[PDB]
Structure formats: C-alpha cells, structure tokens
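*Asks:* Mind having a look at this structure? Questions to follow.
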Amino acid sequence: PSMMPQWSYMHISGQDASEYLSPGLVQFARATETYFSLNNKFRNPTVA
Amino acid sequence: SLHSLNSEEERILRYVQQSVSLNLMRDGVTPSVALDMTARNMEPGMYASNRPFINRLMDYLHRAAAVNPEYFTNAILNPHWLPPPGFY
Amino acid sequence: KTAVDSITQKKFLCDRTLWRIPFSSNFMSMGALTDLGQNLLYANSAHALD
Amino acid sequence: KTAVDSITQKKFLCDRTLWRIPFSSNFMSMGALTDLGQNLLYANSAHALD
Amino acid sequence: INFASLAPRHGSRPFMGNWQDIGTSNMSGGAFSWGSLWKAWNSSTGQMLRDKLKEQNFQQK
Amino acid sequence: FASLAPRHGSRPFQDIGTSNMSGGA
C-alpha cells in the first residue's frame, strides 16, 4: 500500500540506492566504478 | 528537558510502541487504524487512570503519522526513544 | 510395404529446471514485488493454503 | 587375559517423570505466568503449531 | 576531494560511471545483456574447426 | 502520462518498428 515499515527499512519497496544513500557516497561509488566496484553491494527495489 | 515521564508512563510508552509496531508490521493496517486497535486492547483500569497522558500520546502519534511518516516510523520502531520537549 | 499397425506415444523431458507458478495477476514478471503480492486482499488479512 | 574385543553400549532410564519444555524465554520458573505467555506477540494474533 | 579526481580521466572530462548503477537480481524476471553463446571419429575436419569456435563469439566489443 | 509502469523505484520505468530485407541490421 503506502505504509509497511519492514519493506521500506529492508529496501523491499521504497527509494533506490541512487537516492537513499547519502549523496557523498553515491559520488564516490560513481567515481570509482572502473577499478573498485561498489554498486554491487547495496540493493534497489523493484515494484510491479 | 524539564518534563521526563514516570516509570508507569514509560511502561505504557513501550507497550504502545510494541503494539503499534506489531499491528503495523504483521497485519499491514493503516497507521491510524493501528493506533486505534492498540488503544482498545488496554487494561481499562490503567487506561482510565492514565487517560490524559495516553490521549496526548495518541494524538501526537496520530498527527506525526499524518504529517511526517519517516519520523513516525522511526519513533515507533526505535527503543530508547523519548518524546521530544515541546510535546508537553 | 509390410509395416505393422502403429500406436503413437508422446512425452517430454525438461531437466535442470523448476516448474514455476508466479504469484501474479497475469503470470508475467513485472517486478520482484508482484502486484498480487501487495494486493489488499492478501496484504491485509491472513489465509490458509492447500 | 583372554578378553574379546569390546564395544560399548549406553542407554538411560527415566521413568515416572514427564519431560517438560517450559514456554519461557530462558527455560526457567520465573513465574506461573511465563513472560513469553504474556508477550505482546502472542497477545492478539493467530498462530498455528507444528 | 570532490571524489571526482579519483577517476580514470579519459579526456579532460573525468570519466564517471552512470548514477543509476547500484543493484538487484533475484530469481525470476531479471536477466543480463551478455549471454550464453552456449558414433565417433569419422570425418574429422569440420570438427577440428568447430572446436576452434570456442573464443569470443559475439560482440559488445 | 500513465503510471502503470513497472517501477524500479521512486522513478518509474519511442514507438519505433521497421526492418525491411535490406537496411543495415
């Protein structure tokens, strides 16, 4: 629906890692994709 | 911090947190209905004895859930939480 | 010319695989969180399955 | 001196007493109404036991 | 650090990868863009040649 | 702007067509 805390806390449904991460870590991971892959760690939700 | 709660009120607060979290997490109900369901299931003697504090806490949580969902979810899910000054 | 009468048999092999029945309204894959999974009738109350 | 090779068997007897699995957080007798019994998780929800 | 410098620079424009890059893959409905290409002893030649087909086989070079 | 979209987050997710016998691809 619009409120189910467990999902939003576990990233089952909610914002994506490009957004809920503090926008300094996003910058860092975006900078070093070539040699130190970081985007594989966190998770992004997909909702039908 | 000039107003701080009495152990009985802390027990009530922890019970409210537990019940609201349980209803909201296993039954998927809306936060307003979750707050309503919690209230009823209370021991009538204690509910009547602490009617003002419980009423104020319920209204505060209601308007918090209506306005700021992130703050409401944080304050309903994190122990060691206390009502901020100005809630009095 | 001297072929005997025949009876057909049909069967299939499908290994290294899992039969899948997605819990979705129309069986399609529109995301990890299926639409039927978050539908009110199933998110709100409780059920039993046989 | 002439003793054959030995294999050891172990078994126990416990008659007249009934085993008990107290529905308590730490398996103690902290009260007649064990805390798990009154925990809010089981207060107002349906459960099934296997 | 703007965190920028730290990137391979390919031309005065520090090369930074796409923002929307963090990730999920569980069981069904999601899959990737680079994929599986994949008697006795008689003829021989077509066979030697095919064994040789085990190298890069498509694209995305 | 229909939002029947499959959604990969807060963000939701050309009509095209055409390939004759010869034409590049």
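Shown for chain E, in order and in Swiss-Prot numbering: 4-41, 57-79.
When the header is checked for method, it gives electron microscopy, 3.7 Å.
Note that Cβ sites are derived from N, Cα and C of the backbone, with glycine treated the same way.
What Swiss-Prot shows for this protein is this:
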MUTAGEN   E:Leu40 to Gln  Impaired endosome penetration and reduces infectivity
*Asks:* Just how many other Cβ atoms lie inside 10 Å of the Cβ on E:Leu40 (mutagenesis position)?
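*Replies:* Taking every protein chain into account, the count is 10.
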*Asks:* May I ask you to report the DSSP-based helix, strand or coil state of E:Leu40 (mutagenesis position)?
*Replies:* coil
